[PDB]
Amino acid sequence: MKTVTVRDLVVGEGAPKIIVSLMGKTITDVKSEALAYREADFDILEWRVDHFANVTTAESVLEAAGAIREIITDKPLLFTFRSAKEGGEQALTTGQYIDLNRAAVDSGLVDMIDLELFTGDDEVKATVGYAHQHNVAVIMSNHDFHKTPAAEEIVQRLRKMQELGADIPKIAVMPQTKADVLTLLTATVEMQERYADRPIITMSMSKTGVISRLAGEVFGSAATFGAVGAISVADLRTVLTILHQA
Amino acid sequence: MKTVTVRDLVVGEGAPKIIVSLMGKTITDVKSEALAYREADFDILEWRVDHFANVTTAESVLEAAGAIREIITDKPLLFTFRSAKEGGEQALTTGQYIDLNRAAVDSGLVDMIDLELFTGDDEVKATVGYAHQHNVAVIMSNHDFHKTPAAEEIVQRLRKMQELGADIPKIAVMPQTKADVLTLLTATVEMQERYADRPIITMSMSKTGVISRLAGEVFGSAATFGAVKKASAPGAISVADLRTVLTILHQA
Ligand SMILES: [Cl-]
Ligand SMILES: [Mg+2]
Ligand SMILES: [Mg+2]
Ligand SMILES: [Mg+2]
Ligand SMILES: [Mg+2]
């Protein structure tokens, strides 16, 4: 299986990695949040660009990315605009979203971008290519904040992400029942044994799904999310380490 | 939902409870292990009587049980003879096994006994009744160290344990695949939805099954085994680490 190396971090070997999400409306908010995260124990900093108020002003986005990089210089930076239809704060047209991610790639300030699987196949392929031409990795993502699809549908979305060239397929789904948490873990196993040839990230959201963040290593999820959220980064790392050494 | 209270420990509320297994061949070993276990963080002391060489000498078994209670004075004591049939160290005839458990009940030294489901229905029912008459709780148990039965079969075994009067149905199975771990968890959930009216304990063994030792609160297992130095079945973690993880899940 491929691993994905981002700076010195190796996703897909050792214990699962920890992603935290920075959310700020203004440049001063982004700076304040970056300062709050600076001493926390995590591996990847995700900037949740959909929270940023001035997302359609190219110079402002560039300034904010730069401000994050000035404060946190030792953690890979993941650029994520999460659409409202997948749990995010706002919607862009397809063209605006693709242009935004290309501008992030161009900046030299980000190590990874998030591309939503269902953006459009032609747009995703072109943007994956563009990212790769600049040595930027792609987390290709899909979220269902309302329900958990059947395991087979989850697997087929992860397989499509690989087809479209994702460096790291990522899916997050909302459990309505305990069985739904198990469905997400089953999909993770099946994807791993049948199709995966690179690291994947899977998560069952909400309080009910938190076991999928903690005890995911055996089943085949290479990273998960903590908070400085359903769980603190310190407590997440504590459990991941215990289970990695079990 | 009935809970099981032993001393003042409540099984079936809050975070899952931690069981450790004490194994000793002689009275001397029983005493030294008990002293070594005294400072460990756990809730229930399981004495694995099948490891004891002198199991057919009533005086010797009674002396060892007393020794455990003298050294570890603040933990519920679970008396478990694990049959060779179900992965234990030695075999007794059915009658000797039943007599051993009745003598444990009679001692006044034990809070719980383990009775294996497949011992025989008449014998199990009689011994459950005897234990209850002396305010001793029964963990009714089943083990498969080779495979994981279908989820519906696991459910039906746990249901049957309820029918026979178990205070706490208990099953431990061995995964052959990662999917089998998830089957054990599925059975746990389904038992909770369809039939449980009391605490149950479920486990998938080996490293692959460790989630099943951690996730009792969300899927429906009321207790879990941890290691002091070494646990009996594959895949355990230390009791300190187990308590750390259980507490994080309880507060999440
Ligand atoms: Cl064990
Ligand atoms: Mg260029
Ligand atoms: Mg391992
Ligand atoms: Mg009597
Ligand atoms: Mg609870």
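Numbers in chain A come straight from Swiss-Prot, and the residues shown are 1-228, 235-252, in order.
Backbone N, Cα and C atoms are what each Cβ position is placed from, and that goes for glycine too.
Annotation of the mutagenesis experiment A:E86 to Q in Swiss-Prot: Strong reduction of the catalytic efficiency and slight increase of the affinity for 3-dehydroquinate. A:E86 (mutagenesis position) carries a helical DSSP state (H, G or I).
Record note (Swiss-Prot) on the mutagenesis of A:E86 to A: Very strong reduction of the catalytic efficiency and almost the same affinity for 3-dehydroquinate. Sequence-distant contacts (6 or more apart, same chain, Cβ under 8 Å) of A:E86 (mutagenesis position) comprise A:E116, A:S141, A:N142, A:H143, A:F145.
Of all Cβ atoms in the shown protein chains, 20 besides its own fall within 10 Å of the Cβ of A:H143 (active site, proton donor/acceptor). DSSP assigns A:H143 (active site, proton donor/acceptor) to a strand in the three-state reduction. The active site, proton donor/acceptor annotation in Swiss-Prot covers A:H143 and is backed by experimental evidence.
Looking at Swiss-Prot, you'll find the mutagenesis A:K170 to M noted as follows: Abolishes enzyme activity and 1.5-fold reduction of the affinity for 3-dehydroquinate. DSSP assigns A:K170 (mutagenesis position) to a strand in the three-state reduction.
According to Swiss-Prot, the feature active site, schiff-base intermediate with substrate maps to A:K170.
Under a cutoff of 8 A between CB atoms, and with a sequence separation of 6+ in the same chain, the neighbours of A:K170 (mutagenesis position) are A:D114, A:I139, A:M140, A:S141, A:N142, A:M161, A:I200, A:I201, A:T202. For the segment bounded by A:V228 and A:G235, where 6 residues are absent from the model, the Cα separation is 8 Å. Taking a Cβ distance under 6 Å to any atom of ligand 4 as the criterion, the recorded positions A:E86, A:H143, A:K170 reduce to none.
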